[PDB]
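S.K.: Please see the structure below; I have some questions.
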Amino acid sequence: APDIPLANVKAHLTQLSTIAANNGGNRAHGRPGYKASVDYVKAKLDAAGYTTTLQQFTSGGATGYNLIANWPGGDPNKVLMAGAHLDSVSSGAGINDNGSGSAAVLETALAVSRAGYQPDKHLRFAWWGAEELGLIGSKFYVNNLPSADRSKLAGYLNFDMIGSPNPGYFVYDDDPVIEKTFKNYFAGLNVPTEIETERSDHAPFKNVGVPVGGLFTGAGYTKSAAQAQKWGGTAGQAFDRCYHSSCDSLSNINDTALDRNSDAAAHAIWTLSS
Ligand SMILES: N[C@H](Cc1ccccc1)C(=O)O
Ligand SMILES: N[C@H](Cc1ccccc1)C(=O)O
Ligand SMILES: [Ca+2]
Ligand SMILES: [Zn+2]
Ligand SMILES: [Zn+2]
């Protein structure tokens, strides 16, 4: 896999930050900052050669969207998916929750195009709407994916909060092959990981038998002494002190965590799509 350029991931975050500022301070479902976020990501994907789909739904009396991006080619009967919710809560820009995963998944999709990668498995990326309403977008997608297509999914990889300011390095303990591939990347960095225990958009996939996995750097729970010894930062402070807050801004990112998890996303997408 290529090394995902941190500066490019950070530049998507800057664009999302400015979209929030331009639209009432947030990127929430049913508010203009969300659709403007979708339009930004979609434009980058279209330019890179993806086939994009806007999947519309209604929730809470407002139109929501999922953005689906299919990379043409690969085995139609073995599809690898990777995704991230693109909405924020209405209190702020949602830069770590979940600009971080949205930006990492977008830059990985652009990196596939830049590398001329032709995976054996067909690649499909997704940006989910209305996760903060209760996984409404990803539930809508799974609920509307025919059983024949669900059976074609080799895996779904989720990235939701991967730049936390006081980070841990958590790997989902779900499908064993997906988990091992993420843990191998971190092993190569000599960065220890822990099993994620602290829901998100992998749940509707997991619950219908699709293999899942993912990366997470912590939210409102407190980093322990033992976790600060292995990863640095501050024991006794939340992993993300601006979780769901107005201060979940461009300042709410640990660049090293964002970089490593973006590089790990690409590592796993390449490995599992071979
Ligand atoms: N529930 C997610 C955060 C989360 C993601 C993954 C695991 C645990 C928590 C959110 O607030 O958007
Ligand atoms: N992005 C922060 C540093 C930073 C924090 C707040 C504002 C600007 C920069 C880090 O990686 O440590
Ligand atoms: Ca990198
Ligand atoms: Zn989230
Ligand atoms: Zn959230």
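Since chain A takes its numbers from Swiss-Prot, the residues it shows come out as 46-243, 247-322.
The backbone N, Cα and C atoms fix where each Cβ goes, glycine too.
These came from Swiss-Prot, pasted as-is:
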ACT_SITE  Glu176  active site, proton acceptor
BINDING   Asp48, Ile49, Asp307, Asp311  Ca(2+) binding site
BINDING   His130, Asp142, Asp205  Zn(2+) 1 binding site
BINDING   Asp142, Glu177, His292  Zn(2+) 2 binding site
MUTAGEN   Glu176 to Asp or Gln  KM decreases (to 0.4 mM), kcat reduces by 4 orders of magnitude
MUTAGEN   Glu176 to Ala  KM halves (0.33 mM), kcat reduces by 5 orders of magnitude
MUTAGEN   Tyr291 to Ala, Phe or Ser  Activity decreases about 100-fold
S.K.: Looking at the binding-site residues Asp48, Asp205, which sits with the largest number of other Cβ atoms within 10 Å of its Cβ?
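M.R.: Of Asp48, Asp205, the one with the most crowded Cβ is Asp205.
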S.K.: I'd like the number of other C-beta atoms within 10 A of the C-beta of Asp142 (Zn(2+) 1 binding site), please.
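M.R.: I get 29 for this one.
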S.K.: What recorded positions among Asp48, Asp142, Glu177, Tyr291, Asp311 have a C-beta sitting less than 6 Å from any atom of ligand 5?
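M.R.: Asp142, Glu177, in sequence order.
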S.K.: Nearest to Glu176 (mutagenesis position) by Cα, among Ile49, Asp142, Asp311 (binding-site residues)?
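M.R.: Ranked by Cα distance from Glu176 (mutagenesis position), first place goes to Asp142.
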S.K.: With the Cβ atom as the reference point and anything under 6 Å counting, tell me which of the binding-site residues (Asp48, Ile49, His130, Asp307) are near ligand 3.
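M.R.: Those binding-site residues that pass the cut-off, since their Cβ is under 6 Å from ligand 3, are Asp48, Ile49, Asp307.
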S.K.: In whole Å, how far does the CA atom of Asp48 (Ca(2+) binding site) lie from that of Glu177 (Zn(2+) 2 binding site)?
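M.R.: With the alpha carbons as reference points, the distance is 30 Å.
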S.K.: Please list, in sequence order, the residues in the chain of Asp307 (Ca(2+) binding site) that are at least six apart in sequence and whose C-beta is under 8 Å away from its C-beta.
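M.R.: Once residues fewer than 6 apart are set aside, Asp307 (Ca(2+) binding site) is near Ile49, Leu51, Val54.
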S.K.: Within the same chain, and leaving aside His130, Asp142, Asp205, name every residue whose CB is within 8 angstroms of the centroid of the CB atoms belonging to the recorded Zn(2+) 1 site, in sequence order.
M.R.: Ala129, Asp132, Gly139, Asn143, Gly146, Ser147, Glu176, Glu177, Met206, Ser248, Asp249
S.K.: Work out how many Å separate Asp205 (Zn(2+) 1 binding site) and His292 (Zn(2+) 2 binding site) at their Cα atoms, rounded off.
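M.R.: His292 (Zn(2+) 2 binding site) has its Cα 13 Å from the Cα of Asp205 (Zn(2+) 1 binding site).
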